[PDB]
Amino acid sequence: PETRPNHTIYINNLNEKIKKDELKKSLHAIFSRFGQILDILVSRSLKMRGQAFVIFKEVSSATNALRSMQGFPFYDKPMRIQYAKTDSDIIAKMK
RNA sequence: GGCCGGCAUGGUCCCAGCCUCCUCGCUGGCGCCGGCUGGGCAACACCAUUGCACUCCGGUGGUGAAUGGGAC
Ligand SMILES: [Mg+2]
């Protein structure tokens, strides 16, 4: 069962060999155009490696971002995107 | 990274080179053999991982390393 639209896009199948700092930057480099970005969260832990949460300020941005970049080659691997299953705290602390 | 034993080995500097998970270099180290033992995944490598978070957090490996020339 797919997910409902969200301010945060969840991406996976990301090249795990990239360090956290560089990955956040490289990601912001290709997604900042779809709209303001509140934050990007990356973890290289066993459970969270290869994944990232790009938190957009406006749902439309995430939505665009989702349709446009789906499957985009990044660090030699086809990005896989979805909407986050739930709101990120940064969002809750507001709407 | 640290430690011990055995054997071998004239000396002190100089230049160049090379070595390394553990005070990366010129007031580290760069004969041979055997064994004892600590830290840490930070980097690098390999294994495993396709994983939905907002709590930092998988594992194993490396020193089982590296030479020549010159001056007294
Ligand atoms: Mg690791």
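So for chain A, numbering is Swiss-Prot's, and the shown residues are 4-98, in order.
Looks like X-ray crystallography, 2.8 Å, at least that's what the header says.
Each residue, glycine too, has its Cβ placed from N, Cα and C.
Counting only same-chain residues six or more apart in sequence, the Cβ atoms lying under 8 angstroms from the Cβ of A:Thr11 (mutagenesis position) belong to A:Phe56, A:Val57, A:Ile58, A:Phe59, A:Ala65, A:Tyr86, A:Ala87, A:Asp90, A:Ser91, A:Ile94. One entry in Swiss-Prot concerns the mutagenesis experiment A:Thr11 to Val. Its note says: Abolishes RNA binding.
The DSSP secondary structure for A:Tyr13 (mutagenesis position) is strand. Take the CB of A:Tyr13 (mutagenesis position) and look out to 10 A: across all protein chains shown you find 21 other CB atoms. Experimental mutagenesis is annotated in Swiss-Prot for A:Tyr13 to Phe, with the remark: Substantially reduces RNA binding.
Counting every protein chain shown, the number of other Cβ atoms lying within 10 Å of the Cβ of A:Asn15 (mutagenesis position) is 13. Quoted from Swiss-Prot, the note on the mutagenesis of A:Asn15 to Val is: Abolishes RNA binding.
Sequence-distant contacts of A:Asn16 (mutagenesis position), defined by Cβ-Cβ distance under 8 angstroms and a gap of at least six in the same chain, are A:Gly53, A:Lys80, A:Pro81, A:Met82, A:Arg83. According to Swiss-Prot, the mutagenesis experiment A:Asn16 to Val carries this note: Substantially reduces RNA binding.
Quoted from Swiss-Prot, the note on the mutagenesis of A:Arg52 to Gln is: Abolishes RNA binding. Secondary structure from DSSP puts A:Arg52 (mutagenesis position) in coil.
Cβ neighbours within 10 Å of A:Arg52 (mutagenesis position), excluding its own Cβ and spanning all shown chains: 16.
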